[PDB]
Amino acid sequence: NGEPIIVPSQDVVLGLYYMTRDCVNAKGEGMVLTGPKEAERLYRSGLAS
Amino acid sequence: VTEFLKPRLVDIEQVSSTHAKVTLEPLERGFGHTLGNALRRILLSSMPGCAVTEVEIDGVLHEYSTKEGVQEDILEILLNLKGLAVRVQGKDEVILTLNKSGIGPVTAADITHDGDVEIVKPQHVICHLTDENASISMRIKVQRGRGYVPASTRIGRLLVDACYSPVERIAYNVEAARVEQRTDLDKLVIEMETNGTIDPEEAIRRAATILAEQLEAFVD
Amino acid sequence: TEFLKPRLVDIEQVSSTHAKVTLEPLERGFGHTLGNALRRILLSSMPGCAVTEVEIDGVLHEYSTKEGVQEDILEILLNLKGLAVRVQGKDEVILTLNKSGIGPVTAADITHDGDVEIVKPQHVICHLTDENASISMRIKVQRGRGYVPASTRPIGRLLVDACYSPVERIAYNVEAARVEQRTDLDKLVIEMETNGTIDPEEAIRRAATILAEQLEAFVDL
Amino acid sequence: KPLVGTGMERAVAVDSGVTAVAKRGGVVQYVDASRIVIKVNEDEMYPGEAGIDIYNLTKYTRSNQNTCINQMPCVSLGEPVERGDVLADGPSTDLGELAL
Amino acid sequence: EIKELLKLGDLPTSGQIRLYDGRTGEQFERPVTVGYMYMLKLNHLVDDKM
């Protein structure tokens, strides 16, 4: 058929799904950022969820 | 004996003036993580520098206010000021003034010249004037500190987050290395991007120096 | 733009195998950095002594028995694998054991040597169940670090895998301090459980020395 | 031994026949890594026999699948034993229970 | 009954505790199930198959 044969599953899918979920009143809510690098810095520092 | 492997091969790639990749080989089992995590933590949370802290605009009175004559909003102006790199030579606090009249871009080059204040990238865009008659004036506080102090914790003036450290991004990876008849060794790769105030290699030097200094009463 | 420097402020001893060390003061974030680095260095790099070779007068291999002895030769080697020795003036030593009579044979029966001391004399080695039985052996002890199986390096020589590491459990904690008149200083407490063959303060000094010598490379460019 | 079990381990270990089970009661006289000697109680003797039970154990013998069969004692000098008691363990047995 | 035994042993009655990553020293975000289990080694050895 015309479908791709390489496809992630299992732990990759669960990790990407958890990574992109959304909560309410988590730590760091309401900030305005300059870009993705600021988000990475804030998350790896420990100042944001 | 008490001798451990010391690396012999050091490789540096300069992607940009503010972008570096460093490779070190060979290490002993487990030492790549040990060095990389400590270096990353120090470079991320314990580096000193100068940054903008507080701003004041005569026309505006609140973060949600709207001023006629400017295409952008107050939030965008604060966001642009948040990423303005600068150096201070021999002081700790300083106030800067910006005035411009006309229609067109408003750029960091327009900042009034000072003696102990140096601009890193002059072609930095702060504002835009749609109308010829409109004009904007402001004052800027620049201080000294460490790490990253958000404005929320600090709690007609506006406060913005302060980025004292010159590090924009830092990351590392560990791979396999095989000295002859010993195929379980470490190879360390480090990726760094700074804000242009200092060179990334120079920052790595400061990080290593600080770490080696803080443990000095225990080394026998 | 200056940092205060930590110092040793306490060494609390609980027993012959349990110790606590206190470092004071630390700046923001340095407690976890130093704690994790030291925990990783301590669990893999400390040197120590271990048994590597065994001789027994009548035995040819470990898949056999001895008349009058309760245990197999293999069980005897397994027992011998867990003997703790402090060696002072060398990296090699050969100990001798001779015993007769009914009863346990422990480490207290090993011949006394001036430069060698045994930290657990009650360590049980084997048993004798007949009054006419006797045992006689020679034990070779060396120094090193890490884990060296006998597989990766005369009929009668018996080899045993050597575990040189004297450290068994490491934990650490970070707490608020009250140094001077500030309110942003911390203290780091390290708890270690060992086999009683290494002094804790020397271990901390050796770990710090290893870390500094490793860091000397990044200072240059 | 397993930390969590069902209670059927002793029955399998004993009915397998890989351990050594005492025939008559008494007391342990000589114990060794190859031999066990039991002195029989008076109530279980016979008019014309000495009263000594001798057990020889299997040491490092290959099985049908090229594995190892070995027996080791689990009784001490001078202890008393009743009939139907485990005297030594075979492979995969721990104090008379099946241990895989 | 399992929870009563756990409470007698001075352990949480959920079976989950907090863990830390041994490479960085950082704490995992959710509590993890930790316990004891019986495991077996089978007669399928890679030394006999390569």
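Quick note: numbers on chain C are straight from Swiss-Prot, i.e. 6-158, 167-234, in order.
Just so you know, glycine gets a Cβ as well, placed from its N, Cα and C.
Under the heading of mutagenesis, Swiss-Prot lists C:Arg45 to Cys and annotates it as follows: In rpoA112; temperature-sensitive, blocks RNA polymerase assembly. What Swiss-Prot says about the mutagenesis result for C:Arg191 to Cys is this: In rpoA101; temperature-sensitive.
Shown are the mutagenesis positions C:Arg45, C:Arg191; the one with the most C-beta atoms within 10 angstroms of its own C-beta is C:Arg45. Distance from the CA of C:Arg45 (mutagenesis position) to the CA of C:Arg191 (mutagenesis position) is 28 Å.
In three-state terms derived from DSSP, C:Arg45 (mutagenesis position) belongs to a helical segment.
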